[PDB]
Amino acid sequence: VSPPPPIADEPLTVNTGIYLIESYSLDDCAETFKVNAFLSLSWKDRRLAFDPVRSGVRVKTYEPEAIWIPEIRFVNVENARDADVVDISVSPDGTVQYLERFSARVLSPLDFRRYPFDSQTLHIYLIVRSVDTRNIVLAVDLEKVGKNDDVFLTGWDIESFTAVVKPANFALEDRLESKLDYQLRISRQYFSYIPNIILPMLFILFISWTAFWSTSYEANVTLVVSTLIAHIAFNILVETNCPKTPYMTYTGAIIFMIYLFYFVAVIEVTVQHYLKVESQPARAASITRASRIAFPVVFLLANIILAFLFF
Amino acid sequence: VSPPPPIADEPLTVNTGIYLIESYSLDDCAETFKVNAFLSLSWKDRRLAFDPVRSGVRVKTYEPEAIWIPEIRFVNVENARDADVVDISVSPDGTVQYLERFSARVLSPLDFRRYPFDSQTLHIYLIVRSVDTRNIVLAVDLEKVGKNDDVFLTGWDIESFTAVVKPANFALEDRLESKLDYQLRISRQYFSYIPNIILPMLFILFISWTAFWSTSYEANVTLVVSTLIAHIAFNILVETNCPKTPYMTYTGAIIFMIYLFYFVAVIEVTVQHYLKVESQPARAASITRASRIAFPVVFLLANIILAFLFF
Amino acid sequence: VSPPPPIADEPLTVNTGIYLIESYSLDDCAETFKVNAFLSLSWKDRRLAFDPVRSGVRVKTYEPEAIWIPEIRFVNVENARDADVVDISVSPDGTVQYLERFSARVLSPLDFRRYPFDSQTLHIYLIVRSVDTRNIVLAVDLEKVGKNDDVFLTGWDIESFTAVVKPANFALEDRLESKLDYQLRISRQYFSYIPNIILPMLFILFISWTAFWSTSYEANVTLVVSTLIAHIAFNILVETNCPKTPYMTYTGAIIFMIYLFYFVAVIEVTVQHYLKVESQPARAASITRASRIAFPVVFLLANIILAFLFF
Amino acid sequence: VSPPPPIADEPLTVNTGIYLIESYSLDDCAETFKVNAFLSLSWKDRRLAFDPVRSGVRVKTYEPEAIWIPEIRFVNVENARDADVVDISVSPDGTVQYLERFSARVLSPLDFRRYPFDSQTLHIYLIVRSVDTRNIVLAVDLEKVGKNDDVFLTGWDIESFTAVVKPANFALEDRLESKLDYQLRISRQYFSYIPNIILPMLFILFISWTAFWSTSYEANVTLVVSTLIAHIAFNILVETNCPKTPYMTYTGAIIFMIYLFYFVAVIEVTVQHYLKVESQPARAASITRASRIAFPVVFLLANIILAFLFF
Amino acid sequence: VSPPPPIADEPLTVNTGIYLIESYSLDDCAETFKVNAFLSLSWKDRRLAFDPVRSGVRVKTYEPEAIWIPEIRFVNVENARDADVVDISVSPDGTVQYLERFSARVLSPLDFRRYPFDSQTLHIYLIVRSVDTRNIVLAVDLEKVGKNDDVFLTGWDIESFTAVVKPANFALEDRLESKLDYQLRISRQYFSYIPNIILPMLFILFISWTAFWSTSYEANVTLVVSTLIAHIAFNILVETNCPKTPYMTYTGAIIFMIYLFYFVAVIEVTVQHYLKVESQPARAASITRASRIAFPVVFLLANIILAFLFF
Ligand SMILES: [Cl-]
Ligand SMILES: [Cl-]
Ligand SMILES: [Cl-]
Ligand SMILES: [Cl-]
Ligand SMILES: [Cl-]
Ligand code: NA
Ligand code: NA
Ligand code: NA
Ligand code: NA
Ligand code: NA
Ligand SMILES: [Xe]
Ligand SMILES: [Xe]
Ligand SMILES: [Xe]
Ligand SMILES: [Xe]
Ligand SMILES: [Xe]
Ligand SMILES: [Xe]
Ligand SMILES: [Xe]
Ligand SMILES: [Xe]
Ligand SMILES: [Xe]
Ligand SMILES: [Xe]
Ligand SMILES: [Xe]
Ligand SMILES: [Xe]
Ligand SMILES: [Xe]
Ligand SMILES: [Xe]
Ligand SMILES: [Xe]
Ligand SMILES: [Xe]
Ligand SMILES: [Xe]
Ligand SMILES: [Xe]
Ligand SMILES: [Xe]
Ligand SMILES: [Xe]
Ligand SMILES: [Xe]
């Protein structure tokens, strides 16, 4: 078998569609997600056209090996998809209606700059390579693009599953390549983050601030340094232990600031004690009293600046 | 190798049955479970009907490739099941009795709101796509549905394995599809949850409450902050090792409350010391004495409120 | 490609034998072990009998597809075994000497109640489903049941590899199933557990007991609470790395008791200080002096009770 | 299904080309990277020659099984690549133009001496073994070598993808082997390393230096030892998760120096207290005052020496 | 498709050779290593012997299915090797020269008693089972046993790759089996171990010894107990990540001794304080002064004893 001949000079249009059956194993570290879906393909092959009267059948069923089928591949996959041809139906005019069920581990970059208030667009790129006899172009039938109502990703809200109707046609290794962009829009379920991460982290930092209502250097050293240990310990507890980000994230900036605040609070505690020991209790007491307001105010202000910069 | 013809216009009924041989690898983090079972299939194909007299046999055995077999797939699976046809038996009236042994990693959502006192319903969805010449409908042969007595999941009690006899017939990709729901009901058996996680976690919290029978600020700071470190450390030790659930769990609420209590106990310790240092020992001593009763009472009360809200 | 016919009414006997080549990847957490072995099968098919004179050969070699072979499966496996047919030999009377090399991940429950002084019996269940024309029954020749001298599992002593000669014949889905039990007896190598886990864990607990020879509340609080942190930290280090079992283990009871002892020692330290501060140094000194004997004695006694209950 | 015959005695030239579609899963610990690319092959097999006039077609398409294809293997791969033949085109002269899409996990050594300011050259070695009838030699078709613009490796800048045009022809097991070197040059994106790892690690070290403005031995012991705990804790948190490299890395030297500085600061704190207790407050105060300058200066100097030695 | 007949009664000699292409993924915890190599096989079959004058070919090339090939298996493998037949050549005398490229995960026990100053001998056991008509014996072709110069294992020095030329012939399942031992000798690259693990672990222990130049019980308790926490914390950081070995290792003994030393130092600190408080400052001061020498001397001596016992 060889590609169907053109009636004029027109390229062959392969009408696609992807219907999500299952979405699972979204890996934030690897920036990969596992998908189980239907892939529908539709094209016209007049060599396969028939008279339903002199055939006795209104539809003809074929085996994949029996007829010409376009070679559709995915661009952003780990390995080639595991596919199972479900059905191949031919109508009297030569229209081929192909359907397969596939599973694939798709590689899609994730932007964590706004984590855990981030939204992601997961991509699935369909591609077809043209042959010398004729050019092959992809198209989307949006009626055939959908997802099962029970499709889920834990900790995410699945907004929509759509495709960018206009394909990306370009030349590669002296042949035309037609590419389609299938997009799965998801938004993170950030609720439990406040009581599970933020609030306890904030409490530890607030504990370190009680050193501003104490003159005991030994009790102050225990307060700021032991809370720093508790902060690090807490971060180990809730750390995914999975992603080291090249870029600066929102949460990443807050955490860096918290470390800076532990260092500044140590400097204060050190300064206050030194001034007290160096017969200057008026300056020590005035710094400690200022810190009581300065620390929560500078924190609340810098957080507003960060929230503004990232969102 | 075409579907059996209808006697009238009726759809083909494929009688199903699943018998669990082994259940294993239930992953709470991935919301998946590995199953090893028998899949029985029964349908009538009159093209296969024979006279036991002029044949000499009461039953006929066929190879899968020799006869028409419906394409049964699972909806909620990672990849297609690993199947091995055990037996194919045809009776004189054309009744086919198919049996295969399969293994599959099933994706089933889990509700952790009541953990570790939670119960789960694991789902296995059978499906069949109808063909050009006739519609295929699934049915349940209750005689063929069951589980091996030795079937186990560590830390779980297997209540029952049943199927919702009425199939879910709907339209998918312009063809009728009949779906079945097989349910495995399991309840968490975690006898050791109390001694292993709860009690050591409560002991650490109770140690922090000894600061209410002490006036030493240095000893009190060491008590509340060091126990907070011990609490966090203990939670790293008994860590679920599962990514935090988006929703608020029962255990999650108790743990959040424990962090809040560590913060409140710090506030008390800070207030008591400040009042003492600011020549008000009557109000400091009255707060510390109230806390001795207030802390266990508010804890025991809030826990009853939480237990009521979740159960 | 039909089962051999009976001479009278008797069922077909398939003589089995498993010879362990390699045993590896014993996962305590998954309760699974990977095995690489030989599977020998012996049966008589009179349709295969021949005259060695006419044939010119004393033995005949066949391909698996050329002759009838019983469908032997394993009950407690993740997926069907990866098998490679090594040899098929037919003697002039129609006796078949089948041999294959296989690898399989076997699921076998493990009892950790006596850990690390536990012994386990690993099971491999062979099974055959009886066919339409005649019943198939399994048998063992214990001469053919063996293991390579170099077979090993790190941290275990392999006592024996045997089979329960009497098969378990039962009805399942209206047919007979003949099941065989192959047992691998292993006993844990518990020596490094004393210097690596037990002894350092006891030293940490003993350090907390030095608070009974001190009147300094600040030093005592640091002793009991810092050792509790060290205990938890040590447990994180020597993590069994297995999720807590549902049942109460021997080691599990000892560890729970150690947490209880840290709580009791805190109560003592708190009581001592309170009586000392509340003008009662006679009681505080008598309690502390009693604790010096009470704590090691109650510990040593409760440990004897636990060791008695578990063993 | 035999190699093409030589016209004289010349070796067969197989023109190669690799075009990267996707690059992912670069494992620093395993020294491996997963690649998804096109592999183009071109050679002359005159036995496949045809007249485009008699055939009608200007190019002929073949199935891989229909014609002879050179056995190209990769030297540094875990297992043989997962390949999918995209196209096989034969021109009238008998020139074959082969194209396949493959995925492979490539093993390439990584030098971490300059981490996180390191650059790496990832290698892909193509190889062909010569046959009985004729020698096979590899060549590079530069028109067919490249990478997709969207190719990315999280935390890396992809500089270039090139091939060393001159093959390495050598004898192995009495036959000629022609080897090609495909190189992917990458450089690490080290920015978030400063605020995420370096800066919080420096703050903990600086906190330990506040002991040089304190005479309280109890407060000093708490400062240096508690910060050492915080340092270790922080290292557990931002752990590379890679086993210690056999060689001494840049970051490895800095961390070793930080441990040495914690030990030296302890020695100082111990010396200062001993001199004070042994009626020598002039010597104690002069050491502590010197340390205030000595510690940051020696640190800043040794860091310059290390940066010079490694870069 | 029957073994070659013997000229007399001699067994068939299969000359073997393994050439390492790649060595990777050496897992200490799993005691496995992944290998990628060539397997050469040579044997004489006179049924394939031909006259070169009337045939006119250097060597005849065959497909695996076309001729008899001995079934060579590996003893110590997880699953059967992934093999790709590279070449099959037959010379006029009937000498078959077989070559395949394979990948396999080999199970080889590792002795960690001398870690990290250990050397290992990795084993690859070739095996052949004799057949009905004749016995098969393995031999080593030393010209075909080697390794690629670029073969590497991170953290190891690859000394040599050799084979024990004399096979181990024994009876198994009533047939003769000829076994060959291929050995890969490797020695660990222990340099970064001193600055990364040993030296910071000794510094933490040395810090605990500063308690011998202090009379402050509160400062001493903080010294010994906080360093014990730092030691455990450090061990978590540079954790082997391998499950505890059943046997006592060199490093294991040193670490056990370090825990014993922390306990002894606590006893001293406790004894010194008790003697001081129980009006015996002469006895207390003499113990603390002795400990200053006793602790480093006993440590240095016991370490020499351990180093002597293990090496
Ligand atoms: Cl694909
Ligand atoms: Cl399926
Ligand atoms: Cl099986
Ligand atoms: Cl390859
Ligand atoms: Cl093998
Ligand atoms: Na086709
Ligand atoms: Na069929
Ligand atoms: Na057969
Ligand atoms: Na070929
Ligand atoms: Na053969
Ligand atoms: Xe998607
Ligand atoms: Xe955060
Ligand atoms: Xe601040
Ligand atoms: Xe189920
Ligand atoms: Xe909890
Ligand atoms: Xe907190
Ligand atoms: Xe409270
Ligand atoms: Xe077993
Ligand atoms: Xe210890
Ligand atoms: Xe224990
Ligand atoms: Xe506790
Ligand atoms: Xe006790
Ligand atoms: Xe590369
Ligand atoms: Xe910090
Ligand atoms: Xe660093
Ligand atoms: Xe210094
Ligand atoms: Xe090896
Ligand atoms: Xe240190
Ligand atoms: Xe700590
Ligand atoms: Xe060590
Ligand atoms: Xe000692």
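All residue numbers given for chain E refer to Swiss-Prot; the residues shown span 47-357 in order.
According to its header, the structure was obtained by X-ray crystallography, 3.4 Å.
Each residue, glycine too, has its Cβ placed from N, Cα and C.
According to Swiss-Prot, the mutagenesis experiment E:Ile244 to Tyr carries the following note: Marked gain of function, with a ten-fold shift of the proton dose-response curve towards lower concentrations. A mutagenesis experiment is reported in Swiss-Prot for this position, E:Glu264 to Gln or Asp, and the note states: Decreases binding affinity of TBA. One mutagenesis experiment named in Swiss-Prot is E:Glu264 to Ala, and its note says Decreases cation selectivity. Decreases the binding affinity of TEA and TBA. Nearly abolishes block by Cd(2+). According to Swiss-Prot, the mutagenesis experiment E:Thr268 to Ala carries the annotation: Increases the binding affinity of TBA. Weakens block by Cd(2+). One entry in Swiss-Prot concerns the mutagenesis experiment E:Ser272 to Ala. Its note says: Increases the binding affinity of TBA. Swiss-Prot documents E:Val284 to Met as a published mutagenesis change and attaches the note Displays an increased sensitivity to propofol but not to desflurane. Where Swiss-Prot documents E:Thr297 to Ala as a mutagenesis experiment, the accompanying text is: Marked gain of function, with a ten-fold shift of the proton dose-response curve towards lower concentrations. Also shows slower apparent rate constants for activation and deactivation. Displays an increased sensitivity to propofol but a decreased sensitivity to desflurane.
Overlay of Swiss-Prot annotations on the structure.
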residue: E:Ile244; record: mutagenesis position; CB count, 10 Å: 15
residue: E:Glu264; record: mutagenesis position; CB count, 10 Å: 19
residue: E:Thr268; record: mutagenesis position; CB count, 10 Å: 22
residue: E:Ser272; record: mutagenesis position; CB count, 10 Å: 24
residue: E:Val284; record: mutagenesis position; CB count, 10 Å: 19
residue: E:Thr297; record: mutagenesis position; CB count, 10 Å: 21
By Cα-Cα distance, the member of mutagenesis positions E:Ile244, E:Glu264, E:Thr268, E:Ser272 nearest E:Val284 (mutagenesis position): E:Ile244
Reduced DSSP assignment, E:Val284 (mutagenesis position): coil
Proximal residue to E:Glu264 (mutagenesis position) among mutagenesis positions E:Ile244, E:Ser272, E:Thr297 (C-alpha distance): E:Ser272
E:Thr297 (mutagenesis position) to E:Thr268 (mutagenesis position) - Cα separation in whole Å: 27
Proximal to chain C - mutagenesis positions among E:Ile244, E:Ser272, E:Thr297, CB under 8 Å: E:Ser272
Integer Cα-Cα distance in angstrom, E:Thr268 (mutagenesis position) to E:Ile244 (mutagenesis position): 23
Cα distance (Å, whole number) from E:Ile244 (mutagenesis position) to E:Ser272 (mutagenesis position): 19
